[PDB]
Amino acid sequence: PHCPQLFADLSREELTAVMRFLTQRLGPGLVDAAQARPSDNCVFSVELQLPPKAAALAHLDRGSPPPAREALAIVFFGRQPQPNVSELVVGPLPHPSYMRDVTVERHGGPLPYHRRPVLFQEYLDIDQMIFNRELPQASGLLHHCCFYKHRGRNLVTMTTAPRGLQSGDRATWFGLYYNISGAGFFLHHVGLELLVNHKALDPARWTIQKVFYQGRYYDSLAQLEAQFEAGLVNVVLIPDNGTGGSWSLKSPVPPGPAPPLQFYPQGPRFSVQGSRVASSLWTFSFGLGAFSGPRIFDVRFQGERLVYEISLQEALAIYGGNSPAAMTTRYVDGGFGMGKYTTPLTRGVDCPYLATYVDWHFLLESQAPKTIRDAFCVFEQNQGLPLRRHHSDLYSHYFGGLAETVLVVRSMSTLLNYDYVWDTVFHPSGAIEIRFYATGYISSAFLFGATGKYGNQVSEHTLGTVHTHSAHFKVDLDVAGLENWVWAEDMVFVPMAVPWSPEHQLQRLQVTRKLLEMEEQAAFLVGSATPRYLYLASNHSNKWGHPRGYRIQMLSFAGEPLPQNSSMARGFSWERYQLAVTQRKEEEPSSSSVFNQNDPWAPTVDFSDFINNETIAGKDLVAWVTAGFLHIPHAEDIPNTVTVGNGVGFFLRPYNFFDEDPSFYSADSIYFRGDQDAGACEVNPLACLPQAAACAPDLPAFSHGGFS
Amino acid sequence: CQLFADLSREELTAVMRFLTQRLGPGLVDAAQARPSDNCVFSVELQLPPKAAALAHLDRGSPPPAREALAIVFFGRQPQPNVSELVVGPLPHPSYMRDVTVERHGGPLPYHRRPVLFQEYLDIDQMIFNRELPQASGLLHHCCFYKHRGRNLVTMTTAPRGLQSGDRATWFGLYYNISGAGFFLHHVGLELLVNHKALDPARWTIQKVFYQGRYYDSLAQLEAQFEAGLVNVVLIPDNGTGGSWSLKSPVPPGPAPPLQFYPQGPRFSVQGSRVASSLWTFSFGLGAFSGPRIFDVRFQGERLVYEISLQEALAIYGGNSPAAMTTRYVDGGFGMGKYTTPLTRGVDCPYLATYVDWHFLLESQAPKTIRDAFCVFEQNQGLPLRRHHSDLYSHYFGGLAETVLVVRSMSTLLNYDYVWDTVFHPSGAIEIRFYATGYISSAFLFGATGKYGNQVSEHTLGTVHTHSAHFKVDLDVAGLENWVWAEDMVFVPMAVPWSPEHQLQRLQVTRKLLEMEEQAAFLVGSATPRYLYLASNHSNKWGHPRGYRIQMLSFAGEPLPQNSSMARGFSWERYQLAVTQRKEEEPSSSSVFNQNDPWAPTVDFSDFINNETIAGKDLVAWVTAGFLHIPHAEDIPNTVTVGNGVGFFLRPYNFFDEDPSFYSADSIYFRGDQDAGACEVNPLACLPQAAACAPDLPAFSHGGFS
Ligand SMILES: *[C@H]1O[C@H](CO[C@H]2O[C@@H](C)[C@@H](O)[C@@H](O)[C@@H]2O)[C@@H](O[C@@H]2O[C@H](CO)[C@@H](O[C@@H]3O[C@H](CO)[C@@H](O)[C@H](O[C@H]4O[C@H](CO)[C@@H](O)[C@H](O)[C@@H]4O)[C@@H]3O)[C@H](O)[C@H]2NC(C)=O)[C@H](O)[C@H]1NC(C)=O
Ligand SMILES: *[C@@H]1O[C@H](CO)[C@@H](O[C@@H]2O[C@H](CO)[C@@H](O[C@@H]3O[C@H](CO)[C@@H](O)[C@H](O)[C@@H]3O)[C@H](O)[C@H]2NC(C)=O)[C@H](O)[C@H]1NC(C)=O
Ligand SMILES: *[C@@H]1O[C@H](CO)[C@@H](O[C@@H]2O[C@H](CO)[C@@H](O[C@@H]3O[C@H](CO)[C@@H](O)[C@H](O)[C@@H]3O)[C@H](O)[C@H]2NC(C)=O)[C@H](O)[C@H]1NC(C)=O
Ligand SMILES: *[C@H]1O[C@H](CO[C@H]2O[C@@H](C)[C@@H](O)[C@@H](O)[C@@H]2O)[C@@H](O[C@@H]2O[C@H](CO)[C@@H](O)[C@H](O)[C@H]2NC(C)=O)[C@H](O)[C@H]1NC(C)=O
Ligand SMILES: *[C@@H]1O[C@H](CO)[C@@H](O[C@@H]2O[C@H](CO)[C@@H](O)[C@H](O)[C@H]2NC(C)=O)[C@H](O)[C@H]1NC(C)=O
Ligand SMILES: *[C@@H]1O[C@H](CO)[C@@H](O[C@@H]2O[C@H](CO)[C@@H](O)[C@H](O)[C@H]2NC(C)=O)[C@H](O)[C@H]1NC(C)=O
Ligand SMILES: *[C@@H]1O[C@H](CO)[C@@H](O)[C@H](O)[C@H]1NC(C)=O
Ligand SMILES: *[C@@H]1O[C@H](CO)[C@@H](O)[C@H](O)[C@H]1NC(C)=O
Ligand SMILES: *[C@@H]1O[C@H](CO)[C@@H](O)[C@H](O)[C@H]1NC(C)=O
Ligand SMILES: [Ca+2]
Ligand SMILES: [Ca+2]
Ligand SMILES: [Ca+2]
Ligand SMILES: [Ca+2]
Ligand SMILES: [Cl-]
Ligand SMILES: [Cl-]
Ligand SMILES: [Cl-]
Ligand SMILES: [Cl-]
Ligand SMILES: [Cu+2]
Ligand SMILES: [Cu+2]
């Protein structure tokens, strides 16, 4: 037969109610953001305002009234003598009655308007400008190089970031690419890039500050056109069609025998109800910051809270290149938004077929809430590898082991060319693992000139541009309580005389232990040595008299960070650190800001500031982990970068936290002596598997929903 | 719903038969050999010369002679020695060549021979019959000892002494715990047994250590106990829970997830050869050096001639003399020899292909380890690549990652090494190893803080490092290889279009590493972010075709070079080395290193001299490991979570594009297309195609020796 909420993101209803309250208080001249002009008032985003920790915990611990459910709305105030962007807390939910400007309280004064994210409508006006007023002037050149037609629109633009060279600039370098049918346009740079100054509040005043074409600078398109017609521009002909991996994603090889499949022979061993996940071992709440991405709250292992908050905070790509676009590209992805750019998960490709798929709701650049279908997936995965194992042939014949099954929570952000995969993995040892992967397409530029310093040629006329990937996580561990310390354990060798034979030397291996007392002592720069055992500990001990701890262990090949002399470095100064442990502060909720991208020269949040002459001995601590790598593009990144070897992140592992390994108590654990029948059901639960897994896997009909 | 094959039963028998005929009548079963006997310690495959092997595989030349190497212990003579002997050809042997002098410049001294099972038996006889009864009163009081009873067991350490020629071993004493690890039950007694002499009657106890103090003899200890001076802490010999058993007190609940092949397996295993639609190779197990893979071909093209384990090292610290001087060089026992059956559904997925291993080690007749290897495909539950497009053109393109895995496990006393080789559909190869099983422990006394944590009652979990050394013979698009270092750098320059401003210009650095010394990277050094071996020829895009080495290691501080034993495993000092592959440099270690690290039989650092690595047959040597400070969570066993180290071999301008583009299992659809129609998406076709009840063979277990 067939085989058998404090931290929740705002629901459709809640988002609706906040919008309804905003469309009353803000006046009648309020424009839908999807069609808003720079000089308009519009609501850019509405999402959950995470509750204050003390009121949150008091509710969860002794059942005090929950803190008010609040939303944070980012409003673009364009229709006034001095335009600003404002942050507005609306509450309470479900029935809003107040709205409070927290801009000044948070930033010391107005959020300057040029720090606002570029709207969808703004990109549309930029395209309206480029395609209708600007490219027509180079009609001749474009006709010859680029299969251009009168109306046509066979070329497309791609933004870079940041937009200019100092605070208050809003000049973006746009590259132009063949609009490729059914596949990545990013590998088909026509060799034209345009510096667009789109700062003015009236789009009529927008200009092209500069042009770059196949290696050369021009002051305008007209000048380029006139030089082309005069005979002085030798056009390399880039083709707009072809076959293979640089043109397509469709495999020409027909499917063969089916890949292995995983299934739950007695049904799933976990539930998802709203935003909460529960298995026999793990409890937590998941969700998605619109800008800062995937997050989990209130992580309890076997009933005991380990973590207040694990959350993605920011992601960063720094480029090099032969052309202006890639030369100055520094993406601070939160400026676009990891939640906002979250995409549907393809059942059976993005996650295992039998995962539980959850929808995500949002109110971003519109006036009515929307849905991303299957934005999350939650599943148990058998690793195909033991958790623990011992086969004993010595003195006593017995085997004892357990196969490892993990519980996973995944979402994916597709920002322009690449696809970020965010995993949180829950281990039965009580370990928590965070990993991210950068797959999808690379950015490329038109190949010209001396190759070697900026990436490799990856296809016809195209250079895969060198860059680094980095991401920053907030890890607010509360190890057996709020109050934590930080320990550094490592090793050393001390030469001393062999006690029983003094004329001989031995190297005595010893453990070193240092309490890290001030924040600076727990700030570890990229490229420097970190102690082999770094852990946050409670004050209290386990049965064996050792402080109960959780170790932070890093898996990162960090790229060299942008040098400090850069005037924009402070816009993502978290990149300089592998790790930092600070006092958790209500007024330091994020290491980044949606506002940093378009003005890193005057950052809205500067992570450096968090690290000051401050004690970390007996405080509520949060660790901040940077994970990343250099990526020099190469042929086998075409058509897509693979995930193998490119998964960076960290482990959180119990270190004298328990009195013994919790998995000793696993229900799935296997043991038998050499003098009993390992083939019998009373002895080995794995022997009942032939019988107790002889059903046909229960599989839903395949459905995919989401192309906005 | 075969050049590289380990010797078979018949072949082992034939070499053994040939040896008994040719070595004369003085030959005794090694199973009961006295130190002064002649006996055969082992017989296994002699790997074939590379040139000839390639000649056969690529040019169709006659296969090289099938040969065995037999290690013989020549104890029955005025100058005792151990000899390595080449015997061939197979199937019907005809010659016996002594290669000892040839390989080592001189005879192998006898004190280098690994300790025999029989030698361990005699040591126990001495201990339990002649030695321990002298402290009978104390043992009765502390340790539930009974006259002519063996409720205690011993455990060897290594190396055995302080200088070349010694053979004195510290043995700890433990409760013989029934059905669980005896290692967590140190009784506090350790004895330094001098067993150098060829006549066991002349063996001695050089030192005693009991509950934190030294004594000259078991007799002085006993007298001092009877005299009222020795305060004996009482260690119990029974209990419940993790430090006493491995059996969960919790009943099974719902079944954990299980992987099956909807239309049967997608790879074959024939003898020692595996083949899938992407990969071809041969696997085996060296008696001493462990798991190896040979002739790895991706889609028909050889990436690697040999990838093999070479050595595993555990360096201990502690309160007691045993822990204090333990430096296990595990090849001196044998990662092959101590290979153990894999338990179906725990050690590997239930539906893996399982393979036996044959060996002739310390006996007259070959034996088998059942289910020694497992091969299987595994759905990672992760995409290999993926792109969802909402921009300009609406489409999805992706592929779930399935990998192919060869796995073996060796149990050397307390620990279980898991050796994984993973073959990815992108053309990458991954080597990982895990250390699980029991920790080694000592009786707890004095200042806790410097040698590990208390992990259970009366028990110190002793601090130690793990390391393993791998041989990686990449032949990147041919024998002649070069080594490239790529990395990144920022150069300040004025913005071309706005020279009043500065940018940080990101650039790639590139350097050719021409000499061996340039490609030797000591532990704790930074290495080039992109390090790769490359052919001389280019991919379609003008770039030298290369395979990069990416390392994942938290390596421990190596034993200080100032230690007179450090040369017995000098590979510990390196993360990575690249040398000319030479026929006289087949291993970075040796079975004889464990009992004489002071005068090593192979010294790895010797392979690194002033030689060129520019257009030669290159081999990369990779070290991986970590520091392990035991903690409560290691009880009963150390879990494998995040405790896997090793490396990736990943294509870097090797192909003209990512091979996975051509994958049979890749998926694609547009927004105008029907994502749920089967002709479009072969994944909408899986629910009904996987409506079969999976055929699970009845559970069997490999057994116990
Ligand atoms: C680990 O920590 C907890 C609490 O952690 C805080 O402890 C305090 C003392 C600070 O160090 C703070 O930074 C830590 O984070 C320990 O539990 C506390 O233990 C102290 C013992 O000193 C308790 O404080 C005492 O309370 C009594 C009354 O109950 C008072 O009479 C004492 O106050 C006198 O002494 C001070 C000296 O500066 C004078 O200023 C006063 O005027 C008084 O004369 C004294 O402060 C405290 O209440 C405990 N807190 C809790 C919540 O239990 C815990 O012992 C420790 N655990 C381990 C295993 O180390
Ligand atoms: C950024 O822009 C916002 C929106 O323009 C500014 O807040 C707005 O301030 C005005 C004047 O203080 C408020 O309008 C009304 O003014 C009259 C006339 O005195 C007063 O009697 C009314 O009660 C009312 O306050 C308006 O409510 C307020 N907008 C909201 C809803 O917050 C803001 O001051 C600017 N930021 C900074 C820091 O300058
Ligand atoms: C390590 O020990 C072995 C065994 O003692 C030594 O090898 C043996 O060396 C003797 C030479 O004294 C060989 O004897 C010769 O045997 C042939 C039989 O074909 C006989 O016709 C000769 O007259 C002579 O007696 C003996 O065969 C050989 N054993 C084998 C089978 O190798 C070896 O020399 C020692 N290692 C070193 C380097 O000292
Ligand atoms: C890459 O190398 C191969 C082999 O080149 C050999 O040439 C020697 C001078 C020396 O550097 C040695 O290390 C190296 O292995 C080149 O083919 C060789 O060179 C030419 C062919 O153009 C002929 O003399 C031989 O066919 C051949 N030699 C051997 C020994 O095979 C090849 O040209 C070169 N390719 C590139 C792109 O550099
Ligand atoms: C670029 O070309 C694509 C084709 O790849 C165009 O996509 C179609 O556009 C129409 C009108 O918007 C849709 O109704 C079709 O369903 C689209 N096809 C697909 C597969 O998405 C697109 O219009 C072009 N875009 C630009 C910016 O010119
Ligand atoms: C250690 O204790 C074990 C378990 O009690 C003993 O092993 C058993 O011995 C009997 C008789 O020799 C065998 O038939 C059984 O197969 C063994 N049991 C198991 C579970 O393997 C062993 O003899 C003791 N060893 C000593 C005395 O050192
Ligand atoms: C692109 O190339 C293919 C040939 O493979 C051709 O059939 C197709 O029509 C081309 N695309 C368009 C619409 O220009
Ligand atoms: C940190 O704090 C103390 C003041 O209590 C002071 O002595 C010291 O100057 C500070 N250290 C640093 C590094 O600034
Ligand atoms: C140890 O004690 C338990 C009860 O606590 C008992 O059931 C068990 O049989 C004992 N184990 C042995 C092998 O003595
Ligand atoms: Ca601070
Ligand atoms: Ca905390
Ligand atoms: Ca080679
Ligand atoms: Ca050399
Ligand atoms: Cl502005
Ligand atoms: Cl030493
Ligand atoms: Cl000897
Ligand atoms: Cl810069
Ligand atoms: Cu990348
Ligand atoms: Cu260990």
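Per Swiss-Prot, chain A residues shown: 39-42, 58-761, in order.
Using the three backbone atoms N, Cα and C, a Cβ is placed for every residue, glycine included.
As recorded in Swiss-Prot, the features of this protein are as follows:
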- A:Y471: active site, schiff-base intermediate with substrate (ACT_SITE)
- A:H520, A:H522, A:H684: Cu(2+) binding site (BINDING)
- A:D529, A:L530, A:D531, A:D673, A:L674: Ca(2+) 1 binding site (BINDING)
- A:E572, A:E641, A:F663, A:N665, A:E667: Ca(2+) 2 binding site (BINDING)
- A:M211 to V: Increased activity towards 2-phenylethylamine, and decreased activity towards methylamine and benzylamine; when associated with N-394 and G-469 (MUTAGEN)
- A:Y394 to N: Increased activity towards 2-phenylethylamine, and decreased activity towards methylamine and benzylamine; when associated with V-211 and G-469 (MUTAGEN)
- A:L469 to G: Increased activity towards 2-phenylethylamine, and decreased activity towards methylamine and benzylamine; when associated with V-211 and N-394 (MUTAGEN)
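Filtering the recorded positions A:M211, A:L469, A:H520, A:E572, A:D673 for a Cβ under 8 angstroms from any Cβ of chain B leaves A:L469, A:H520, in order along the sequence. For A:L530 (Ca(2+) 1 binding site), the nearest of the recorded positions by C-alpha distance turns out to be A:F663; the candidates were A:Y471, A:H520, A:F663, A:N665. Comparing Cβ neighbour counts within 10 Å across the binding-site residues A:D529, A:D531, A:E572, A:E641, A:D673, the minimum falls on A:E641. A:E641 (Ca(2+) 2 binding site) falls within neither a helix nor a strand when secondary structure is assigned with DSSP, and so counts as coil. In sequence order, A:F227, A:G228, A:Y230, A:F238, A:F239, A:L469, A:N470, A:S496 are the residues near A:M211 (mutagenesis position), counting only same-chain partners six or more apart with C-beta under 8 A. In space, A:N665 is the closest of the binding-site residues A:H522, A:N665, A:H684 to A:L674 (Ca(2+) 1 binding site), judged by Cα positions. DSSP assigns A:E572 (Ca(2+) 2 binding site) to a helix in the three-state reduction. Among the recorded positions A:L469, A:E667, A:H684, the residues whose Cβ lies under 6 Å from any atom of ligand 18 are, in sequence order, A:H684. When Cβ atoms from all protein chains are considered, those within 10 Å of A:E667 (Ca(2+) 2 binding site) total 14, not counting its own. Taking only the Cα positions, the spacing between A:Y394 (mutagenesis position) and A:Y471 (active site, schiff-base intermediate with substrate) is 11 angstrom. Cβ atoms within 8 Å of the centroid of the Cβ atoms of A:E572, A:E641, A:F663, A:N665, A:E667 (the Ca(2+) 2 site) belong to the same-chain residues A:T635, A:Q636, A:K638, A:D662, A:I664, site residues excluded. Note: the CA-CA distance between A:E641 (Ca(2+) 2 binding site) and A:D673 (Ca(2+) 1 binding site) rounds to 13 Å. The binding-site residues shown are A:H520, A:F663, A:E667; of these, the one with its CA atom nearest the CA of A:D529 (Ca(2+) 1 binding site) is A:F663. Checking the recorded positions A:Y471, A:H522, A:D531 for a CB within less than 6 Å of any atom of ligand 10 leaves no residue at all.
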